[PDB]
Amino acid sequence: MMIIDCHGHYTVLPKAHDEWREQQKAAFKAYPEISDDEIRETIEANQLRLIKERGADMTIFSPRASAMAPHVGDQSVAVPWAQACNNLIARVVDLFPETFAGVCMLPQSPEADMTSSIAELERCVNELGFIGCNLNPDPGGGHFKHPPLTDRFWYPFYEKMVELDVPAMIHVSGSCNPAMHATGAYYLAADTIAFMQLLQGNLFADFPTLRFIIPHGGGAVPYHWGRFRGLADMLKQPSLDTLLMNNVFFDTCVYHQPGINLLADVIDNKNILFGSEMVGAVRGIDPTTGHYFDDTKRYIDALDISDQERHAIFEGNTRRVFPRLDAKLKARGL
Amino acid sequence: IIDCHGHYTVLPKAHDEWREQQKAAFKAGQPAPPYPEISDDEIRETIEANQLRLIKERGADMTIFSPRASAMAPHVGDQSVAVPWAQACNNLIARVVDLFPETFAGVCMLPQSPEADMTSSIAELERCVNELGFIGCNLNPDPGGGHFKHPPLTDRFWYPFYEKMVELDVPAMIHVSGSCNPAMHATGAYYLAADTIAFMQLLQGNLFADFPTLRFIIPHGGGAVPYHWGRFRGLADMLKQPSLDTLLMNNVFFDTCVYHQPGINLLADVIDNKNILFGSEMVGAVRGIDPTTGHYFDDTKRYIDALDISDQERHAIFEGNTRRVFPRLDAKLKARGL
Ligand SMILES: O=C(O)C[C@@](O)(CC(=O)C(=O)O)C(=O)O
Ligand SMILES: O=C(O)C[C@@](O)(CC(=O)C(=O)O)C(=O)O
Ligand SMILES: [Zn+2]
Ligand SMILES: [Zn+2]
């Protein structure tokens, strides 16, 4: 079985990229040339080394999430940034095509509809060979002032996803809200809110093939699985298994064994996708284990499950959720 | 067996009716109508049919009891509404407490509104604690109702209120109310996000250096926190902050309002025993049976019961921890020779 990591961002970048970013905002408040060897550098010393150390084969790789910051920022700012962030990913893929597959950030901004986003999706899937995207449920950056995912506002975009046969990870970005830390508060809240928004309507009755990944082990959701099943009856809604769990998936970016145990316990096997978000939110060693918080393969490994279960989690669920990756690997005879 | 989280949810019908007339008069710039005469037995009926019925069946002894949280609705509208509403809501709890003083202890809602400082909440805290003998309050981190637009709990906007809490030796349950944000359901999303956000606000600063004996309960088993304990421990280092045990966990406690065994399993596993306070939030967020067990979602005693813990651990969860976090309740119980 292949070990595919479904959650990863290019987090250690050539300086020039981020400096241009700041000057963009400064020329707004009022692009650099990067070499192959610079990118080879940033990736060899970081993700490529850890993949090797940790026994992984592939990582589904997108732009640093907290740097998307669509709230800057109108459509004239977001488009070029989203294009350049995604162009960097396609070069990382180019350079390491057996190791990275591309997921794209969208040029969302607080005031725009999904037109440009539909355009970058097509450019990335159709011309850059990308396999999925990251979808930001709150481009404003901290106050959740966008319409819930059940809103028709988002529909033309899902029509594209469904045309291209590509899933989306629900993923907010950096916070412009002093009351809200990003990787420790905003990210987990959005995971939960996004799940609950879907439990309120019935989106997948309209798009039965639409697939979402809710990162970080679904936020608070599996921990409160009892609460959510119970709210389905409170709201007169269909059960979570029929309403959501053919279309909603959770990664295993939960950085400790007990959390990983609960995830495997209450959530069905087909809904769990191996992911680790390495070199990201939490980079240090765990003082209680001697192993890195984000070396999540270790937690899956220590589970007491069958090969059939381990395989789905490490390879098969992800190839199901990402059809365009499954076909890329089938073509390589894998 | 002391339930640290319960709300007066099934209420005399006149109270609910007044509230609607109150908001209706405010929206039309008119005087609010007189608050209705509610009979002792009107209150008795509601408690006897619901909370008391369930306490007995479940073998609890008492509940720390507060107004219905989703009804607090501080985003409706200004102080001229918030103050009379809160006073009225807390008076009912005080009446419930008078009629069943062996069973319920009072915790108060605050007259928080989006445009006000905490001056009026300090006063109501004083009223209920000094005059009405309540043992705590519910502190709302986002009176704005769904957009998290207030300052974090670390901000000195909250400091004068914190001083009053220390003076009276009372804890606060961090708790939001209804949502005005269509992107955010109250009990399934807002409440949980609120818990998680409150915890990270604390992780970022060091409020308990300034107030060594300030005490917060983060409800619903700590939101996403225990499930993500490793992420939070790691985040402390990413932030070059002290360890959670020292930074937060002598001042922060979680309830057991987790509505399935596996969740209660994780909570006991990862959180120190002294930080866990039995609660159930009965007749509230989730009121039906769990098709997979044949038992009620919120009958949380059943989950603690199934834990392979010692008699001492159980005692702390059901009785000991709560008595430490609410000294006034502790003192009241001692005075009764318990
Ligand atoms: O930027 C970081 O260092 C952290 C991080 O990679 C974290 C992140 O994306 C996640 O927690 O899923 C981010 O982009 O925000
Ligand atoms: O409104 C209700 O009945 C639900 C509820 O009881 C829920 C609640 O308070 C909680 O889950 O903590 C409330 O008061 O908000
Ligand atoms: Zn991420
Ligand atoms: Zn509550």
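The residue numbers of chain A are those assigned by Swiss-Prot, with the residues present covering 2-31, 38-341 sequentially.
Yeah, the Cβs are placed from backbone N, Cα and C, and that goes for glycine too.
Annotation source Swiss-Prot lists Zn(2+) binding site at A:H8, A:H10, A:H178, citing experimental evidence. The feature substrate binding site is assigned by Swiss-Prot to A:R71, A:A72, A:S73, A:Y194, A:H223, A:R290. For the mutagenesis experiment A:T190 to A, the note given by Swiss-Prot reads: 2.4-fold reduction in catalytic rate. As a published mutagenesis entry, A:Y194 to F appears in Swiss-Prot alongside the note: 7.8-fold reduction in catalytic rate. The mutagenesis experiment A:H223 to N is recorded by Swiss-Prot, whose note states: 91-fold reduction in catalytic rate. 30-fold decrease in affinity for the substrate KCH. In Swiss-Prot, the entry for mutagenesis A:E284 to Q states: Loss of enzymatic activity. The structure shown retains the original residue. Taken from Swiss-Prot, the feature active site, proton donor/acceptor applies to A:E284, supported by a curator's inference.
This view paints the features noted in Swiss-Prot onto the structure.
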{"residue": "A:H8", "record": "Zn(2+) binding site", "contacts (Cβ under 8 Å, 6+ apart)": "A:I67, A:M176, A:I220, A:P222, A:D258, A:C260, A:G282, A:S283, A:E284"}
{"residue": "A:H10", "record": "Zn(2+) binding site", "contacts (Cβ under 8 Å, 6+ apart)": "A:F68, A:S69, A:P70, A:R71, A:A72, A:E284, A:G287"}
{"residue": "A:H178", "record": "Zn(2+) binding site", "contacts (Cβ under 8 Å, 6+ apart)": "A:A72, A:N141, A:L142, A:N143, A:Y194, A:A197, A:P222"}
{"residue": "A:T190", "record": "mutagenesis position", "contacts (Cβ under 8 Å, 6+ apart)": "A:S73, A:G287, A:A288, A:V289"}
{"residue": "A:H223", "record": "mutagenesis position", "contacts (Cβ under 8 Å, 6+ apart)": "A:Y194, A:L195, A:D198, A:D258, A:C260, A:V261, A:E284"}
{"residue": "A:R290", "record": "substrate binding site", "contacts (Cβ under 8 Å, 6+ apart)": "A:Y299, A:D301"}
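When the binding-site residues A:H10, A:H178, A:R290 are checked against ligand 1, A:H10 have a Cβ within less than 6 Å of one of its atoms. A:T190 (mutagenesis position) falls within a helix when secondary structure is assigned with DSSP. A distance below 8 A between C-beta atoms marks A:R290 as the recorded positions from A:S73, A:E284, A:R290 lying next to chain B.
Surrounding the centroid of the Cβ atoms of A:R71, A:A72, A:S73, A:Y194, A:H223, A:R290, where the record places substrate, the chain contributes additional residues within 8 Å, namely A:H10, A:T12, A:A189, A:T190, A:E284, A:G287, A:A288. DSSP classifies A:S73 (substrate binding site) as helix under the three-state reduction. According to DSSP, A:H10 (Zn(2+) binding site) sits within a strand segment. Counting 6 residues missing between A:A31 and A:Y38, the deposited model places the Cα atoms of those two residues 18 Å apart. Site extent for substrate: among the recorded binding residues A:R71, A:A72, A:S73, A:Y194, A:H223, A:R290, the largest C-alpha separation is 17 Å.
All chains included, 25 other C-beta atoms sit within 10 angstroms of the C-beta of A:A72 (substrate binding site).
Selection of the recorded positions A:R71, A:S73, A:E284 by a Cβ distance under 6 Å from ligand 3 yields, in sequence order, A:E284. A count of other CB atoms within 10 A of each Cβ picks out A:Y194 as the most crowded of the recorded positions A:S73, A:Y194.
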